[PDB]
Amino acid sequence: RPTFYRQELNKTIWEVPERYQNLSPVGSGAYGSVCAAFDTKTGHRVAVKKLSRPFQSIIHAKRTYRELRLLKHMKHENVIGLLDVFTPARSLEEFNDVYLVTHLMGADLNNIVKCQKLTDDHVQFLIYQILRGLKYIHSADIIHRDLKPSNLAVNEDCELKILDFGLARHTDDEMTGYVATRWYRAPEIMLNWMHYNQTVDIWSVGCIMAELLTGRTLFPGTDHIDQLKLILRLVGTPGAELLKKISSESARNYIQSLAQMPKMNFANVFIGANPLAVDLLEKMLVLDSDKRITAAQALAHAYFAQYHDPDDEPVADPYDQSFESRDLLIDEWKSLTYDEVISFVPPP
Ligand SMILES: S=C(NCCc1ccccn1)N[C@@H]1C[C@H]2CC[C@@H]1C2
Ligand SMILES: [Cl-]
Ligand SMILES: [Cl-]
Ligand SMILES: [Cl-]
Ligand SMILES: [Cl-]
Ligand SMILES: [Cl-]
């Protein structure tokens, strides 16, 4: 067991191993506080995330377990990777606090795309890395669900990592009105049309790739309905085949109230873009999710000819998510989380 020291950082007590020095607050969502630090063991500038009220309810306790299981599994260049997890507790009986550690990232896609100049070569490399990471995530039957520019970390050399997996956190109010939180969402999940699957992430990659090419948001809707009208104007109103797959009758009833529109010409929307970029956007931005290109199929598209290497696009170990259908008490979720903290093995 390392030695721990205590310090108060913006109204909060932090108890961390001596290896972590020069702690300084970076911010706080509603589910945690984050400090920057120097790790004397690895020599990395690290990002440390402390959880707020991890075991306050059954919902919160299960979310804490879900986040720790997911972060312990992900071992890929283009996805967030765990360096450490710790608790100052010496037993299950006094266990209350969880701390998570990752290699530090100082900016998102918004920081590097708006406030710089992107060649087609930059767009190829950034979208290649997102799809390399997604092939790995999807091979473990994991769905991200919340891909958007603020959840993609990018460094000086244009190297990219996916972070902030959807842990089923987003509220009704967070998705309301003129908000970036909704602009990258597939229409089947925005309006609860049907049981969704991993194809929802490919829709989000299409919206991100269009925005890198034009410098503008693809579907900046003022509300759920305005956004659907923007989507259907580009990709066309649904045919009988997709309408049958919408399980919600009221959702089906509303779509059928809209005047029929054909799919637009993408060469006339994305004026001047590489024709191979236009062709890939047409294969991602398909209304019927059954017919979208997969991450594994997209990596072999001629747009990425420069970067594609089928011997260096790895898949994940199997990931058991049977806990998701399990009904347990707070103290049972807390015991499972404790076991995952003490069994952690750091990377080499
Ligand atoms: S290193 C980082 N997030 C990791 C958070 C985390 C998540 C899990 C465990 C530990 N730390 N985020 C950078 C700060 C903002 C600017 C670029 C991105 C967003
Ligand atoms: Cl230490
Ligand atoms: Cl990482
Ligand atoms: Cl504790
Ligand atoms: Cl964003
Ligand atoms: Cl597993």
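Using the numbering of Swiss-Prot, the residues shown for chain A are 5-352, in order.
Determination method: X-ray crystallography, 1.9 Å.
From the backbone N, Cα and C atoms, a Cβ is placed for every residue, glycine too.
Noted in Swiss-Prot for the protein shown:
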type: ACT_SITE; residues: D168; note: active site, proton acceptor
type: BINDING; residues: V30, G31, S32, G33, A34, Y35, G36, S37, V38, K53; note: ATP binding site
type: DOMAIN; residues: 24-308; note: domain 'Protein kinase'
type: MUTAGEN; residues: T180 to A; note: Phosphorylation blocked
type: MUTAGEN; residues: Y182 to F; note: Phosphorylation blocked
Neighbour count (Cβ, 10 Å) for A34 (ATP binding site): 8
Tertiary neighbours of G36 (ATP binding site) (same chain, Cβ under 8 Å, six or more apart): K53, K54, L55, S56
Cα-Cα distance, maximum over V30, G31, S32, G33, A34, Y35, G36, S37, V38, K53, record's ATP binders, Å: 14
Remaining residues near the recorded ATP site, that is with C-beta within 8 Å of the centroid of the site residues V30, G31, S32, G33, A34, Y35, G36, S37, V38, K53: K54, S56
Cβ-Cβ neighbours of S32 (ATP binding site) (radius 10 Å): 16
Helix, strand or coil at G36 (ATP binding site) [DSSP, three-state]: strand
Under 8 Å by Cβ from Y182 (mutagenesis position), same chain, sequence gap 6 or more: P224, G225, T226, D227
Coarse DSSP state, helix versus strand versus coil, of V30 (ATP binding site): strand
Integer Cα-Cα distance in angstrom, the residue listed as 'active site, proton acceptor' to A34 (ATP binding site): 14
Number of other Cβ atoms within 10 Å of the Cβ of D168 (active site, proton acceptor) across all protein chains: 17
Rounded to the nearest Å - Cα separation of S32 (ATP binding site) and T180 (mutagenesis position): 22
Secondary-structure category, per DSSP, in which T180 (mutagenesis position) falls: coil
Between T180 (mutagenesis position) and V30 (ATP binding site): CA-CA distance (Å): 27
Residue, out of the recorded positions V30, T180, whose Cβ gathers the largest set of other Cβ atoms within 10 Å: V30
Rounded Cα separation (Å) that holds between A34 (ATP binding site) and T180 (mutagenesis position): 18
